[PDB]
Amino acid sequence: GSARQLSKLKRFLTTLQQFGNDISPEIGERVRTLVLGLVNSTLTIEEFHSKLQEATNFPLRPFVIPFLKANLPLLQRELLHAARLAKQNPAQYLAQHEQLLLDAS
């Protein structure tokens, strides 16, 4: 498969969202929101590329859409580890609520 080969960005993403709260509150909440969002929450690359684009300083970064597009399945993996280091559940790590579970209807 193409997991490890694409995991090259996984690490960066993990630390990016983990330390993203250090650089600042704005970009922080956003980074984690988008990242963790498309990971478990209902989010799309485009949307994750929008807020981020206006969240991170400087002009659009090189390969944004195609970035998480091939790392989506790689980011949803580390999420299972975050919960262990967050003292919470892997699916509740981001949700942290009931109403925000499966409100399809």
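We count from 1, first residue shown onward.
Looks like solution NMR, at least that's what the header says.
Each residue, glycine too, has its Cβ placed from N, Cα and C.
A mutagenesis experiment is reported in Swiss-Prot for this position, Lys8 to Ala or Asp (Swiss-Prot position 125), and the note states: Loss of interaction with TCF12. Classification of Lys8 (mutagenesis position) by DSSP places it within a helix.
Swiss-Prot lists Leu9 to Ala (Swiss-Prot position 126) among its mutagenesis entries, and the accompanying note reads: Loss of interaction with TCF12.
Cβ neighbour count for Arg11 (mutagenesis position) (all protein chains, 10 Å cutoff from its Cβ): 11. What Swiss-Prot notes for the published mutagenesis of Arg11 to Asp (Swiss-Prot position 128) is this: Loss of interaction with TCF12.
Taking a C-beta cut-off of under 8 Å and a sequence gap of six or more, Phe12 (mutagenesis position) has no contacts in its own chain. Among the mutagenesis entries in Swiss-Prot is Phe12 to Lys (Swiss-Prot position 129), noted as: Abolishes interaction with corepressor.
Look at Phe19 (mutagenesis position): DSSP puts it in coil. Counting only residues at least six positions away in the same chain, no Cβ atom sits under 8 Å from the Cβ of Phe19 (mutagenesis position). Mutagenesis annotation in Swiss-Prot: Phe19 to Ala (Swiss-Prot position 136), described as Abolishes interaction with corepressor; the structure shown retains the original residue.
Mapped onto three states, the DSSP output places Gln53 (mutagenesis position) in helix. As a published mutagenesis entry, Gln53 to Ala (Swiss-Prot position 170) appears in Swiss-Prot alongside the note: Abolishes interaction with corepressor.
In this chain, none of the residues that are 6 or more apart from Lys8 (mutagenesis position) has a CB less than 8 Å from its CB.
Annotated pair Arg11 (mutagenesis position) and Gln53 (mutagenesis position), C-alpha to C-alpha distance, rounded: 20 Å.
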